[PDB]
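For reference, the structure discussed in these notes is given below.
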Amino acid sequence: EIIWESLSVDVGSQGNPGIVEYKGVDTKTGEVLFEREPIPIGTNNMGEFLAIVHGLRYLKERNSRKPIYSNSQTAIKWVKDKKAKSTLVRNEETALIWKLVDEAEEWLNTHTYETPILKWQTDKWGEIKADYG
Amino acid sequence: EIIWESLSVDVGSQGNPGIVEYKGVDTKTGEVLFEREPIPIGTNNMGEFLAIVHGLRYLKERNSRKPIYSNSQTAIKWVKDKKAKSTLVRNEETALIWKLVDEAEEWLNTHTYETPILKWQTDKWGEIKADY
DNA sequence: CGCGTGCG
DNA sequence: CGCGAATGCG
Ligand code: NA
């Protein structure tokens, strides 16, 4: 049931809350299409939410037909609701990750996109291609 | 275990939310010591909350040694916490019970009192004497 | 660590 | 109907 001609995102975390990075890779080859530099403090869910919206922006910029895959049931919901329901405090330490979540929410509120967001079923398909471990 | 020399309070409720009233009775004699005309819209829990605090002001004014009995676990805890955790919407129609509950909370925030608040154990001792 | 079913 | 407390993957 898996669509190989597609985009897979995943978040690497050094603690949660902790340092967060993410990347988007080709599901078939493994080529890294985009990647973002580690953020000092955020949650895993905030990272997945940014990773999805970033892949959405990358695919729309390119008029792609690739679905986007994520293994985070929570962040897919957040993206579809256009609202990231994170509990993380809002201080100077967390201001970068929150600025990026706010602008991603703003992009979802002002843009259409035809890329379907698909669940990656790990228990069935193995690690998502973009896994960091 | 039952302190017969005490006060019992209870809420009369037609619907919840709905019209709620309450009264304090002497546990032994049944004699009605205070009584609240029906409020148009309230919850039982808020009615109970008010009935306990009414008992406490009633009992403090007369320097009584009576405990207060209530069979509502929720409202007994709300009084101890000085906070009535009702989910009733605040609107014109519910302005009155919220006024009374806000004022009942403010009384608890500002007053000491010595009468203990005890759980009436309906399963072991039958009906609370203030039952409508 | 982060997230979404006794009685008055 | 209103209320209080617990108890699955990245
Ligand atoms: Na009662």
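Per Swiss-Prot, chain B residues shown: 62-193, in order.
Per deposition record, X-ray crystallography, 2.3 Å.
Even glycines carry a Cβ here, placed using N, Cα and C.
Listed features, source Swiss-Prot:
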type: BINDING; residues: B:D71, B:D192; note: Mg(2+) 1 binding site
type: MUTAGEN; residues: B:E109 to Q; note: Loss of activity
type: MUTAGEN; residues: B:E188 to A; note: Strongly reduces activity
type: MUTAGEN; residues: B:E188 to Q; note: No effect
type: MUTAGEN; residues: B:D192 to N; note: Strongly reduced activity with manganese. Loss of activity with magnesium
Of B:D71, B:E188, B:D192, listed as recorded positions, which ones have a Cβ less than 6 Å away from ligand 1? B:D71
Going by DSSP, give the three-state secondary structure for B:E188 (mutagenesis position). coil
Calculate the distance in Å between the alpha carbons (Cα) of B:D71 (Mg(2+) 1 binding site) and B:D192 (mutagenesis position), and round it to a whole number. 6
Judged by the number of other CB atoms within 10 angstroms, which among B:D71, B:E109, B:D192 is the least packed of the recorded positions? B:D192
In Å, rounded, how far does the Cα of B:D192 (mutagenesis position) sit from the Cα of B:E109 (mutagenesis position)? 12
For B:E188 (mutagenesis position) and B:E109 (mutagenesis position), the CA-to-CA distance in whole Å is 16
